[PDB]
Amino acid sequence: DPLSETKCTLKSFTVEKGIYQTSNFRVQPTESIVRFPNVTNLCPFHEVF
Amino acid sequence: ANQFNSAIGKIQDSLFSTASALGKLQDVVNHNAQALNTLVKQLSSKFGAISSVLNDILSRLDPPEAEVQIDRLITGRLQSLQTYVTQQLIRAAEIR
Amino acid sequence: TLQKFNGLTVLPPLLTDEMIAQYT
Amino acid sequence: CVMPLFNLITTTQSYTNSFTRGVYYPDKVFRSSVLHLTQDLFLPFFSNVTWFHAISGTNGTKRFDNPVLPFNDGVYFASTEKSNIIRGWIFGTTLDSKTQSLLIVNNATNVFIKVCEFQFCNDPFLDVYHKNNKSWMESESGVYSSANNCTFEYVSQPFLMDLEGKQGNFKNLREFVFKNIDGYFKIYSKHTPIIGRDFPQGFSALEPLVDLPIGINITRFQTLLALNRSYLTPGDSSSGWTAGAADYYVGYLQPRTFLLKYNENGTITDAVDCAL
Amino acid sequence: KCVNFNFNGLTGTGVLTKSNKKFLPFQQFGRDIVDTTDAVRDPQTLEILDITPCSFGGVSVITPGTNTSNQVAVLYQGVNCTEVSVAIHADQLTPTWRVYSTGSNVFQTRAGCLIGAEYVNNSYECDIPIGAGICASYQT
Amino acid sequence: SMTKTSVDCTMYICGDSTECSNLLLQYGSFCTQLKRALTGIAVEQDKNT
Ligand SMILES: *[C@@H]1O[C@H](CO)[C@@H](O[C@@H]2O[C@H](CO)[C@@H](O)[C@H](O)[C@H]2NC(C)=O)[C@H](O)[C@H]1NC(C)=O
Ligand SMILES: *[C@@H]1O[C@H](CO)[C@@H](O[C@@H]2O[C@H](CO)[C@@H](O)[C@H](O)[C@H]2NC(C)=O)[C@H](O)[C@H]1NC(C)=O
Ligand SMILES: *[C@@H]1O[C@H](CO)[C@@H](O)[C@H](O)[C@H]1NC(C)=O
Ligand SMILES: *[C@@H]1O[C@H](CO)[C@@H](O)[C@H](O)[C@H]1NC(C)=O
Ligand SMILES: *[C@@H]1O[C@H](CO)[C@@H](O)[C@H](O)[C@H]1NC(C)=O
Ligand SMILES: *[C@@H]1O[C@H](CO)[C@@H](O)[C@H](O)[C@H]1NC(C)=O
């Protein structure tokens, strides 16, 4: 919870009255996407084989 | 009363047209903007590494070799951050 | 009258400009 | 390689001021209303470039100028003509079958780019003339005797380039920049109409056309010209090979620093040479 | 949506939105004044997309002192409560100790989103400075 | 007063890279000092005003 995390940040079990810059919050990515142009004239291995 | 009214009426023109003063606050704002811009532009410097992109180092070299490049980037960016914070502390002393 | 992309944030002053104007 | 006999005239290498031409986009990044300070291979402002001419006279003497030019690290090429007298280019080191050489030709609409060990002659040239007295067509017999051990072949771009007309002056300000960086041959180009007579004072960035992964040495280069079997100037009964008027300038790219000005649309509208 | 993208070897993370920016035919990706990527071209459909970094900021915990009480109010700095709520409902926030929101707890300070402190229309002297003219205190 | 700023060392230096932050951990509390300095500057700006 935030109070225990503040305790860890101050490295103490007692926290006085105040506002403490605890950590950084971040929204995490959901999925990873990848975009590349096209096949673009693939090699003719079938003719060789 | 008339002298004071005339003198207070010229204060609206002499504040900006004469230049001179009013440059201190704009100087402060511009200095802050310059400091932040330089800090965020230090992320584009290689510092002797292969590239300034962590993922570019990641997908080009093996872990043991990429350690040196990532550490070079870390040292460069830490030096940039320390410089920024020290300059901020000095400027904060002056503003105080 | 006159960065956020990478870890740099700007905190707002405690006294808004309205409060400074009231004090003045 | 068959070269007709002509009253050959030695090439005249005039020297002219380069003004503010030769600026090209350093990379593919888009910037909106920014002043980008970049160090790269640029043609210096107010630089001092060579000028050659290629024309056929009315007295029987035709200016046949095919010099030999170096490459160093980069090349700026400019051309003005009314009948596309400049066909293509050759790049290489020895220009023989011993080493691989790059060769670019524009055949009417389409364009060929090859990387082969060609065997060039003393005066290679293309044979542009009439077939069936009805068709204009080109032959490459006089270019290279043979092509052996080729590695890259490219045929594309069915574009005639000059198509708008000759309203002001030929609309044929052809500007090109050739660079060879870490194994890649880069060609930037720009077509500008000529509002005036020659070399107008103005600014226009050179967009990148072509990138080739050839990865071989380039140290020498030369341009290509072709001769038409008469039937060019009306009212002339002289049965001989003549060519139209053409002028072309050559510069060189030095490692400089520029301050390019990207407007809001992503194009470069002005530049500053940091050592002028 | 906050996604990781890889456009022709350019890797990054952010939310890609439809763009009114126009590129030159050859230009692939756009950079800002400080050389940070801001726009990309989709290689397939030639669309132009603007990247916005996935929302991030500081977290400030407001305590009335552990001996007085064990309650806290958490201030997510610089973001509006709608974004924090949406991220919570999609388990997206980096710190996973999400505070209880009763509908009357979420407040929108100009400093950010303050969750855990109820807003009173009165005005007292500042006790714990939250920012932008808003303060907090342990009262009844 | 002047603008009160704040920085996240992990974000700025080794943004969303696990084994960049892992090596950044070896530098110790080099980045708690920067956070404390910037916090002191911000509080001092409020005090000045
Ligand atoms: C930059 O591009 C914009 C957007 O296309 C141009 O603005 C248009 O200019 C044309 C010129 O014929 C007008 O007909 C349009 O109405 C304009 N559109 C808008 C939305 O303003 C602008 O001219 C271009 N600028 C330069 C210097 O090339
Ligand atoms: C890559 O291939 C895709 C295959 O779909 C191309 O997408 C088509 O693009 C054309 C031209 O704009 C559209 O008319 C079609 O509707 C698209 N197809 C689909 C299924 O949407 C795409 O253009 C190709 N990319 C390039 C750069 O050529
Ligand atoms: C161009 O080169 C010629 C030939 O040496 C020289 O006389 C002239 O001054 C040069 N011009 C410039 C601008 O360097
Ligand atoms: C060159 O262009 C002409 C005219 O279109 C065409 O007939 C000829 O086949 C082309 N030559 C080559 C080698 O493609
Ligand atoms: C060709 O280029 C390579 C790589 O730079 C160089 O070592 C070599 O000497 C060059 N050869 C010639 C003939 O210029
Ligand atoms: C956050 O949401 C509020 C409420 O809809 C809105 O007014 C504001 O523009 C949004 N963005 C920011 C940056 O505060």
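Note that chain C is numbered according to Swiss-Prot, with residues 827-828, 853-874 shown in order.
Cβ atoms here come from the backbone N, Cα and C positions, even for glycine.
In this structure, C:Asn856 (variant position) belongs to neither helix nor strand by DSSP; it is coil. A natural variant is reported in Swiss-Prot for this position, C:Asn856 to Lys, and the note states: In strain: Omicron/BA.1.
For C:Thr859 (variant position), no same-chain residue lying six or more positions away in sequence has a CB closer than 8 A to its CB. For the natural variant C:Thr859 to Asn, the note given by Swiss-Prot reads: In strain: Lambda/C.37.
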All-chain count of other Cβ atoms within 10 Å of C:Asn856 (variant position): 19
